[PDB]
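Peer 1: Quick one: the structure is below, and I'll ask about it shortly.
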Amino acid sequence: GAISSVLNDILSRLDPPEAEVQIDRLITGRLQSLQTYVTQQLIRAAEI
Amino acid sequence: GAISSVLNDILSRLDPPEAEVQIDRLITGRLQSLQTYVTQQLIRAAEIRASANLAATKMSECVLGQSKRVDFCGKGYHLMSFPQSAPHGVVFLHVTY
Amino acid sequence: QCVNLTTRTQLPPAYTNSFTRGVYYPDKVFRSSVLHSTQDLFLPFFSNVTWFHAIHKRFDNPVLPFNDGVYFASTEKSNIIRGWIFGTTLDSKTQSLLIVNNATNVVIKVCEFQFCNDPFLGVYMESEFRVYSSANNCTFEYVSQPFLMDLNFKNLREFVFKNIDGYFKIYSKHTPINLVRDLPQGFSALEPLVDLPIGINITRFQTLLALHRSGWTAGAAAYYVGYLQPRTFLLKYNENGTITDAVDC
Amino acid sequence: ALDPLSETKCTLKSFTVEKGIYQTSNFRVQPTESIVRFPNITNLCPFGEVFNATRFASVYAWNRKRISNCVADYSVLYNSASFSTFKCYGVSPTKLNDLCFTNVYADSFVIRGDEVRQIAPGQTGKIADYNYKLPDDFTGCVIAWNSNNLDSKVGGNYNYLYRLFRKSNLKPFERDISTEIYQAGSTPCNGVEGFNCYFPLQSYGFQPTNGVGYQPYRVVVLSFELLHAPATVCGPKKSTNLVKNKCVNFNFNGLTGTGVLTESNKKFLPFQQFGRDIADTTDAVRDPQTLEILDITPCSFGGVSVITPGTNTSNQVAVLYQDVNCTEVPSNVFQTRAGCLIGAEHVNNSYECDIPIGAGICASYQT
Amino acid sequence: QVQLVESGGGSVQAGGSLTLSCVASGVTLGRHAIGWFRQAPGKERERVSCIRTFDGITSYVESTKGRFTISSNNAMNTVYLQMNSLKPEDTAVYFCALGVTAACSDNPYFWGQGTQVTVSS
Amino acid sequence: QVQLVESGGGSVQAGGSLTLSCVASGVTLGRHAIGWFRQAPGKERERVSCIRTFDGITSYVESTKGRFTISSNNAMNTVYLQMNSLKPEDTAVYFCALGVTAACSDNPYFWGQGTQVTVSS
Ligand SMILES: *[C@@H]1O[C@H](CO)[C@@H](O[C@@H]2O[C@H](CO)[C@@H](O)[C@H](O)[C@H]2NC(C)=O)[C@H](O)[C@H]1NC(C)=O
Ligand SMILES: *[C@@H]1O[C@H](CO)[C@@H](O)[C@H](O)[C@H]1NC(C)=O
Ligand SMILES: *[C@@H]1O[C@H](CO)[C@@H](O)[C@H](O)[C@H]1NC(C)=O
Ligand SMILES: *[C@@H]1O[C@H](CO)[C@@H](O)[C@H](O)[C@H]1NC(C)=O
Ligand SMILES: *[C@@H]1O[C@H](CO)[C@@H](O)[C@H](O)[C@H]1NC(C)=O
Ligand SMILES: *[C@@H]1O[C@H](CO)[C@@H](O)[C@H](O)[C@H]1NC(C)=O
Ligand SMILES: *[C@@H]1O[C@H](CO)[C@@H](O)[C@H](O)[C@H]1NC(C)=O
Ligand SMILES: *[C@@H]1O[C@H](CO)[C@@H](O)[C@H](O)[C@H]1NC(C)=O
Ligand SMILES: *[C@@H]1O[C@H](CO)[C@@H](O)[C@H](O)[C@H]1NC(C)=O
Ligand SMILES: *[C@@H]1O[C@H](CO)[C@@H](O)[C@H](O)[C@H]1NC(C)=O
Ligand SMILES: *[C@@H]1O[C@H](CO)[C@@H](O)[C@H](O)[C@H]1NC(C)=O
């Protein structure tokens, strides 16, 4: 949902008050992706 | 992302239309934290259930009988086993030859 | 009577080790038997602390920089170190802060002072108050109990000054010392003393001393200055509320 | 909501309930009353001085008054119809009376109408950019009113100034009164005036008959400082008598919480005001009125389980209040290690476990 | 760069009234002294009036006192010159004059186009 | 509290026109009857005009009918008194008068400072 997937292309193009919302969107998405990875790895580790 | 981690300090300082957004942020964060806790506890419960099944099998085959299975009941040729209770667990004294 | 005094026989700056000294209670929250992690302005462990001497005719009272924070530790027996001066310019062009200790009194005045090049106080007893020619167009003022009191160097006095968003915060501690040479290899927590809502651009620091009576003598007074850094500390609150130990992360 | 068996049926979404124990709700002890412990400071805050002082300052040199150690009444301000703008950010205009602030900063000046909305966080414009700046996270109330009744003397009032030219954007809550000549570009000023050497300082010259946008406006910006510092700017709420050993709602210098207040053996250091656990939850508080340390124990709570045989067998049910003493619960009442059990008869005889209740205790339908 | 756009003036009876407006662009009124000069036929440059936009003080000459009123509204970037009690000696082209100094005494460096004011006896 | 700030008036020829403005603060026009009173030399208090801001109805006296027009714009909190056809008998100080009642008949309790209107024969 951010304007760009590249974090460095947001900071370079936006002021901190406006860059904050896009960085929050990226943080939420990447945190959810990492949590999914870690949960699937815990289940796969139980199998192994 | 809310103005304050304290929920009661939001309601006391904001009108419902404005307090709603901060309370939504807190709800999302705390719900995600609780979901993480419950998922890790389900996986840890699976691990503890596997350990408890192994302990029950060792009680059946090792205390209530003599096991021919190698190293199932410790170093050497299994003679007998004695169970002892431990905080949230079991301790087998394997007497072997 | 503003006077110039110069007989010092200057020497290249001396330095000393701060053996796990200069920690203060970061907040007003009581804690018992807990290891609490705080990100705050602390004096880093085992850091260089500059050693200024007042010993007979040697007097060291240069106008030091006031960075993010200051840790001022004076080991003394004759009660020489009496006061501190804060400001940007100290020439009455900019607002300045003054803290002087009288017998059973303190004076903390925020005025525009026409400070001397060498401000001090004089004792013959308590003879001179030769700090500022003019104390014009003053502002916020404070009076309270004296900061330092009596109850080799018998006493070491630690102070921490932090000039933060709106408050000039002073933390203090008084410790009996048998050692006379330099800082102890001990641990002491500096309990908060004052939080003055002053709000000054403080970058410019000076110390006030008392001279015993050119025709002067100082007497034994050894004071250390150590600047603060933004550090993370792990503070060990014992079961009775005291920081008994700390770890510089 | 009729009986515990109905709570079990609605929890299961089933008209028939099998034998067993089911958690249906959560018992919670409710506060008997709200107690308030604010500091007894009768001294009124000088809002009178700041709101209708004789002369307000220019926007370029905004006057800041520090408000502390006084009872503050914002209700009198909100009730007064004189003010045209009362925009509160991060606080509720109605809730301002209940709050306790560690500090207050009143910034009083005179501006024009077209820049009244310039004074609000994240705004831009001449007065916003080079005269007065508000940080993005600013918490407080901007109060503006039209005062051309006593603002603009006839023939133009040039008393109040503004800085239309400056080297850089003003920092938040920063004042720049410097009148150094600004070099706009190619020609160096060399500290003297001339062409493109625009002076920062400018004059209003309000006329008594200008447009409403062009008319003068008196503005007071109240900034609320809410650090971990002690709360000194409190409301006029009456402090109530302190109540111990009872689940109450308490307010200690702006710390609000529900709990049982007990006499604390904790001996706070004299500067200390609160206490915290390993989890950083409020454990102890200090009474403002008397220097008393009070432990705060959370009001008794816990699950409610319904021990039932099958609806095939009976409609009789027992109720287990988990980890609750049989005094907090509002005819057999039996105290177990699993909680308070109501409607089950304690029997000395030991049988095979039928319905597992708790720490060696089981229930069954018999006789 | 700075423009001084003028308006008003024209022909008017002796003893009548007129209003001259001067609006500045690329600069803001508030410190720079802004005023009015005129050229009568067979006459050199002469001051008519000035107003210090830094303080609102107004300066005139003997020939323009009372009859002419200068007024600066710095907020609309405007200066007004009101002729009252005109005389045929006032037939002149009026220039809007601006400085880079706060003083009206300093000679203006910053000129507008000019508007003709004709007074009929 | 309520202020009644007045403006306009001054000196004017007999048969000329003037406009008085009265702006209210701390109160809003819309119900309270607002009007104009005057003091002639060697004369007591007398009503000049009034307007009911609740209905916009206007009341005058014999001496002010037709020559004077009162008009309330409650939206800008303003009342205007326009003198036309002035006479030297109208030389008076005019007070802006306000009530806490909807009726113009009720005596005003709420007074403005006053503006001098001088009429020259
Ligand atoms: C506090 O005072 C110092 C000067 O003692 C200010 O530092 C100056 O900052 C400006 C730009 O803001 C620089 O151009 C100067 O070179 C600085 N001076 C020095 C001596 O370094 C500082 O800005 C002041 N603080 C505030 C908040 O204004
Ligand atoms: C002597 O004192 C005066 C006080 O104004 C000072 O200006 C001067 O620099 C001092 N002289 C020296 C050598 O420090
Ligand atoms: C720092 O301390 C060391 C001793 O460890 C000393 O040799 C050195 O001179 C000191 N330098 C400064 C700048 O303090
Ligand atoms: C001494 O105490 C008094 C208070 O009575 C105070 O006014 C004064 O500043 C103190 N110091 C000196 C040097 O007198
Ligand atoms: C003292 O400060 C005030 C600020 O209100 C200033 O006007 C005055 O000039 C200052 N004193 C001197 C001697 O400059
Ligand atoms: C606990 O408090 C007492 C004072 O009552 C003190 O003597 C003791 O030193 C404290 N405990 C520790 C570990 O310091
Ligand atoms: C004006 O000052 C008076 C004096 O105390 C005060 O009662 C009143 O509330 C003030 N008015 C406003 C609008 O604050
Ligand atoms: C409040 O009253 C108590 C006694 O009634 C007193 O001890 C206390 O000092 C008062 N509070 C303040 C802030 O003075
Ligand atoms: C339970 O109740 C139902 C009534 O619908 C009855 O038909 C059934 O036989 C009962 N079962 C037992 C085990 O009592
Ligand atoms: C219940 O409370 C009573 C006194 O109120 C106490 O004596 C008893 O020990 C408590 N029992 C439990 C289980 O909390
Ligand atoms: C069990 O028997 C004992 C006597 O040994 C008696 O005190 C107790 O009340 C009995 N319990 C019940 C539930 O009747």
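By the numbers in Swiss-Prot, the shown part of chain B spans 971-1067.
Technique stated in the header: electron microscopy, 3.0 Å.
Every residue, even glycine, has its Cβ placed from backbone N, Cα and C.
From Swiss-Prot, here are the annotated features:
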| type | residues | note |
| --- | --- | --- |
| VARIANT | B:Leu981 to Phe | In strain: Omicron/BA.1 |
| VARIANT | B:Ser982 to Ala | In strain: Alpha/B.1.1.7 |
| VARIANT | B:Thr1027 to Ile | In strain: Gamma/P.1 |
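Can you walk me through where each of these features ends up in the structure?
Peer 2: Every protein chain shown contributes to the tally, and the Cβ of B:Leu981 (variant position) ends up with 16 other Cβ atoms within 10 Å.
Secondary structure from DSSP puts B:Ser982 (variant position) in coil.
Here the Cβ of B:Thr1027 (variant position) has 13 other Cβ atoms within 10 Å, regardless of which shown protein chain they belong to. DSSP assigns B:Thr1027 (variant position) to a helical segment in the three-state reduction.
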Peer 1: Hey, what's the Cβ neighbour count for B:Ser982 (variant position) at 10 Å?
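Peer 2: The answer is 19.
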Peer 1: Whole-number Å only: compute the distance from the Cα of B:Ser982 (variant position) to the Cα of B:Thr1027 (variant position).
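Peer 2: Given the Cα positions, B:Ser982 (variant position) is 58 Å from B:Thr1027 (variant position).
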